[PDB]
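These notes are about the structure you will find just below.
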Amino acid sequence: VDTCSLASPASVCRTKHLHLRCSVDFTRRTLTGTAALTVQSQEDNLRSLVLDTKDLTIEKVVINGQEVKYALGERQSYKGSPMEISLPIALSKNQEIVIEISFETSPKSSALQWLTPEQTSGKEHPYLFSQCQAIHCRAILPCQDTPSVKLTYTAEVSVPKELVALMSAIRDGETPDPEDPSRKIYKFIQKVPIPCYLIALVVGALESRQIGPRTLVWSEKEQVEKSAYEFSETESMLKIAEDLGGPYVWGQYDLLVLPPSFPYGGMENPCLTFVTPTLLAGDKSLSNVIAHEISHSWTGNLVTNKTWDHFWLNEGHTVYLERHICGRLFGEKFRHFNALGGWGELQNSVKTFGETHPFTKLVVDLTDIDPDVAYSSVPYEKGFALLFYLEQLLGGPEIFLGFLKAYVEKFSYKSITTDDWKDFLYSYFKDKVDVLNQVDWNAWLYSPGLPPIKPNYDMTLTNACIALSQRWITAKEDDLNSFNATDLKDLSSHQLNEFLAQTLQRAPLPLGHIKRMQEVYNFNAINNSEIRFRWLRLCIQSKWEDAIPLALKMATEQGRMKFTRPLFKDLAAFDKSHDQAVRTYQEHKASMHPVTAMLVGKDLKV
Ligand SMILES: NCc1ccc(-c2cccs2)s1
Ligand SMILES: [Yb+3]
Ligand SMILES: [Zn+2]
């Protein structure tokens, strides 16, 4: 059962379909309309059901063309308010009914960010985007806000006519709005049953360019050309993901490039992946994020975590396929390079939280925990580490990829637990149960800290990062002269980034050393967001005051929480930048993403 949802569980009733008819009111910052839920009973004599809501205004509820009784319970913090509906007629098991809810969103909907024209690229039009994962769909429309339920959906969205609506669904036509000629209705169908966290919407001055046989890239006109180039490997990645996971079932694979305040690297919304513009490095070097979102079309979107306690299933498998696509594009040594990097990221997470912290568990218990608060690299990297370990245990990538294909096959269109996964692992590897019984299951799955066993990693690409980093850490003042631009001449951007990651793990370094890095390596000039992030962190942690404006600038000019949160934290911990950091947040707080705002607030203790 889903301790993050207040709705009737899948064993009571099931949403089969949503028809959403709504208007986007930019002047009031509200979404207004009707959510018509097709619900199938799972019980005999069913007379009421409960739905999640969060900051919604319910006008009325209609069943069989008549209003029915409903009530909203007390707010339970981040979980929202439960809405109990009284059914006009007892249902028997498997009976279906349509329930039509008239509702309106609040401007503070934790699902939405409303952008004024000045917050956009074009400076002429406002912009709306949604982010439902994990439990924010309830802040757009009443629903069983649990990934244990999969529904199809259709939608009609009315918007000022000069703007474009897109959703996680096949685009199904536009027409002027018969109730308002200043408006267009855009229509959408999603024929593949999805968890409701995969529902997404964007409204803005959007344009598109085709980059492959089944891919259009979407953004404001100012980002289109750059985006078309950054993501040109997309078709290639799909073909590799199709080869590894099986047929791509979703029709198209489009990309939406969001304004800079999108809180994540990516969101695997079906048909329309959302990405940060912080990927636009100009050389495709951050394309692993595309590989990841593509991979989700199997791991996460076909096979879905039953509850957020099993989030690792979504993330760990997706990181595993991601790394396989990049290994195919750039070679097995590179797969190992990124795998070993990921391990480093896991050391960081475990060290940040504390080696005994509950959030360092692979399977977590989210009872009274806000999933946004619990979110970290753990399910990603501990998840991946288990799978890489098992890969090496059970006889290599080729063998384990067979299990991955069979696993997707076996659980398509379903929602599963860690036990469902493990049961199927044992079934599939029935001739290797003696080997699988060597795995410390309780530790891997249920204990905090780093995993009991570290996988084996090829070192070829990593060595030169470690060596350079060791030169800087162990350098004294009379060694600083020996450093030079030519040190970097054989390192790709991935290696520079790993070099900085290596060095960041022993930060602070002496201030003199950092100043010298700037002198010889001119890291200030790199706009690769991953490199710049780690470099600015190293500067602030080593107490370089020159870096304070640069860090404040990055933290606020984009809002990818991966970058913004640790930047603000670093600035707060540094005494010279503390007050400015707090001030800056307080100034930007109202125009930030509502989730980013909330979490940065918690990080800063404000
Ligand atoms: N898949 C990209 C994501 C965006 C937000 C996510 C969360 C998962 C659990 C709590 S927040 S996962
Ligand atoms: Yb010396
Ligand atoms: Zn993911």
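We number chain A the way Swiss-Prot does; in order, the residues shown are 5-610.
If you're wondering, the header gives X-ray crystallography, 2.3 Å.
Every residue gets a Cβ built from N, Cα and C, even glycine.
Taken verbatim from Swiss-Prot:
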type	residues	note
BINDING	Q135, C136, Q137, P267, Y268, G269, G270, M271, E272, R564, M565, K566	peptide binding site
MUTAGEN	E272 to A or D	Complete loss of epoxide hydrolase activity and aminopeptidase activity
MUTAGEN	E272 to Q	Loss of LTA4 hydrolase activity, and aminopeptidase activity strongly impaired
MUTAGEN	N273 to A	No loss of epoxide hydrolase activity and aminopeptidase activity
BINDING	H296, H300, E319	Zn(2+) binding site
MUTAGEN	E297 to A	Loss of epoxide hydrolase and aminopeptidase activities
ACT_SITE	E297	active site, proton acceptor
MUTAGEN	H300 to L	Complete loss of LTA4 hydrolase and peptidase enzyme activities
MUTAGEN	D376 to A	Strongly reduced hydrolysis of peptides starting with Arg. Small effect on hydrolysis of peptides starting with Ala. Abolishes epoxide hydrolase activity
ACT_SITE	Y384	active site, proton donor
MUTAGEN	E385 to Q	Reduced aminopeptidase activity. Minor effect on epoxide hydrolase activity
MUTAGEN	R564 to A, K or M	Abolishes epoxide hydrolase activity. Reduced aminopeptidase activity
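Sequence features annotated in Swiss-Prot and their locations in the structure.
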residue : record               : contacts (Cβ under 8 Å, 6+ apart)
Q137    : peptide binding site : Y201, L202, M271
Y268    : peptide binding site : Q135, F278, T280, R564, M565, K566
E272    : mutagenesis position : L202, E297, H300, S301, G304, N305, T322
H296    : Zn(2+) binding site  : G269, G270, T322, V323, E326
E319    : Zn(2+) binding site  : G304, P383, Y384, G387
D376    : mutagenesis position : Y82, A138, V599, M602, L603
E385    : mutagenesis position : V323, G346, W347, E349, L350, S353
Cα-Cα distance, maximum over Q135, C136, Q137, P267, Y268, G269, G270, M271, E272, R564, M565, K566, record's peptide binders, Å: 18
DSSP three-state assignment for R564 (mutagenesis position): coil
Cβ within 8 Å of the mean position of the Cβ atoms of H296, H300, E319: remaining residues of the chain near Zn(2+): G270, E272, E297, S299, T303, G304, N318, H321, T322, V323, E326, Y384
Contacting recorded positions, sequence order - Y268, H300, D376 vs ligand 1, Cβ under 6 Å: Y268, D376
DSSP three-state assignment for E319 (Zn(2+) binding site): helix
Close in space, distant in sequence - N273 (mutagenesis position), Cβ under 8 Å, 6 or more apart: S172, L202, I203, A204
Recorded positions close to ligand 3 - of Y268, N273, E319, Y384, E385, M565, only those whose C-beta is under 6 Å away: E319
